[PDB]
Amino acid sequence: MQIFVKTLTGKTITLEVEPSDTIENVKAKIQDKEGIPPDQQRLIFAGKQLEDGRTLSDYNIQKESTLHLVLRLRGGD
Amino acid sequence: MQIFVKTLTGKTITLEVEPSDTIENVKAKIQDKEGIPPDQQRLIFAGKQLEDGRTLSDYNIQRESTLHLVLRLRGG
Amino acid sequence: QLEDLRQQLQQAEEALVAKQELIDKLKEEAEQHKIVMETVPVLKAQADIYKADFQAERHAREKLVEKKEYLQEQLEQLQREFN
Amino acid sequence: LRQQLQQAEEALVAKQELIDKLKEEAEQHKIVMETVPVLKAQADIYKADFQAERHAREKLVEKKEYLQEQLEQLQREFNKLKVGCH
C-alpha cells in the first residue's frame, strides 16, 4: 500500500509500504528517499509517536493513511 | 426519501437518503447496516456502475428507485 | 339470414375474447422477461469486476515474485561474504 | 347489424397486429434471457481463478516472510562477528 509522510513545513513524500512493515523500516525508507537519519525522525499518527518496534498493522495504519514527520532537535542522539 | 439496494442473491434492504446524497455516502449507509466495506461496493443503476462523487440526483435516482449491489473480491 | 349473421357475430365475440385474453397472457410474460433482463447488465458488471480482481491479484503476486527472488539472490551474497 | 360486424373485423385485425408485435418482441427477449445462466457460470469461473490466484499469492507470502526473518538472523552473524575482529 501507499502512505503519505507530511511535515508541518509543508513537504509531502509518498511511500510504498506494506501493513506488515515496522516503523523502523519506514524511517529507513524515508532516509533512502530523502536522505534523513532515522535516529532523528519522530513519526506521528493518531497523535502518537511511532516506535521502531511496532508495525503499521498495530497502529491500524491502512492504505493511503497520512503520517507526520517531526525531526528532533538533539541530533546528539 | 427512500430507496432500495438489491443483491443478485435477491436480498433487498432500504436506505433513507436525500437526493443530494453522494454515492460515497450511500455506500457508507450500506456499511453501517450490512457491515460491507465501501471499497468493495459497486452500485449499479440503469446498467451503469455509479461513481463516488456524483450524487443520486446526478444519475437521477428518485424515491423507491432500485439500485443494484455487487461486491469486489479483493477490495483495495 | 338472421341465425347466419348471428352465428357470424358470435364467432367474433370469442374471437376478440380469444385475442384479448391472449394479449393479456403475453403481457404478463413480457413483465416476467423484463424482470430477468434487468439482471443481465448486473451479471455482466459482476463478470468484469471478478475479472479485474483477478488481474490485480495476479499483478500483485507477480511483483511479490520479483521481490522474493531478489531477496533470495541477495541472501546468496550474505553467506558468500560471510565466510 | 352490418355496421356491428365491420367494427368487429377491423378491430380483430389490428388486435392481431398487436399480438404479432408482442411475439416478435418476446423472441428478442428470449435471446437475451438465454444468456443469464451463462453469465453466472462465467462469474463463478472467474471467481475461482481469483481464489486460486489468491492461495498462490498467500503461500508465496510465507516463502518470503521466512527469508526476511532468516536474512535478518543471518545478518546478526555477519554483523556481530565482523565487529569482533577489528
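Going by Swiss-Prot, the residues shown for chain C are 252-334, listed in order.
Per the header of the entry, the method used was X-ray crystallography, 2.7 Å.
Cβ from N, Cα, C; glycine included.
Annotation of the published mutagenesis C:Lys302 to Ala in Swiss-Prot: Abolishes linear polyubiquitin-binding, impairs 'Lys-63'-linked polyubiquitin-binding and impairs NF-kappa-B activation; when associated with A-293 and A-301; the original residue is retained in the structure shown. All chains included, 16 other C-beta atoms sit within 10 angstroms of the C-beta of C:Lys302 (mutagenesis position).
In Swiss-Prot, a mutagenesis experiment is listed as C:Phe305 to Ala, annotated with the note Abolishes linear polyubiquitin-binding, impairs 'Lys-63'-linked polyubiquitin-binding and impairs of NF-kappa-B activation. DSSP assigns C:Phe305 (mutagenesis position) to a helix. Taking Cβ-Cβ distances under 8 Å and a sequence gap of 6 or more within the same chain, C:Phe305 (mutagenesis position) has no neighbours at all.
What Swiss-Prot notes for the published mutagenesis of C:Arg312 to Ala is this: Abolishes linear polyubiquitin-binding, no effect on 'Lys-63'-linked polyubiquitin-binding and impairs NF-kappa-B activation; when associated with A-309 and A-313. Around C:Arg312 (mutagenesis position), no same-chain residue at least 6 positions away in sequence has a Cβ under 8 Å from its Cβ. Look at C:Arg312 (mutagenesis position): DSSP puts it in a helix.
If you take the C-beta of C:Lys319 (mutagenesis position) and look for same-chain residues 6 or more apart in sequence within under 8 angstroms, you find none. According to DSSP, C:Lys319 (mutagenesis position) sits in a coil region rather than a helix or strand. As a published mutagenesis entry, C:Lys319 to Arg appears in Swiss-Prot alongside the note: Slight decrease in TRAF6-induced polyubiquitination. Decrease in TRAF6-induced polyubiquitination; when associated with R-318. Important decrease in TRAF6-induced polyubiquitination; when associated with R-314 and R-318.
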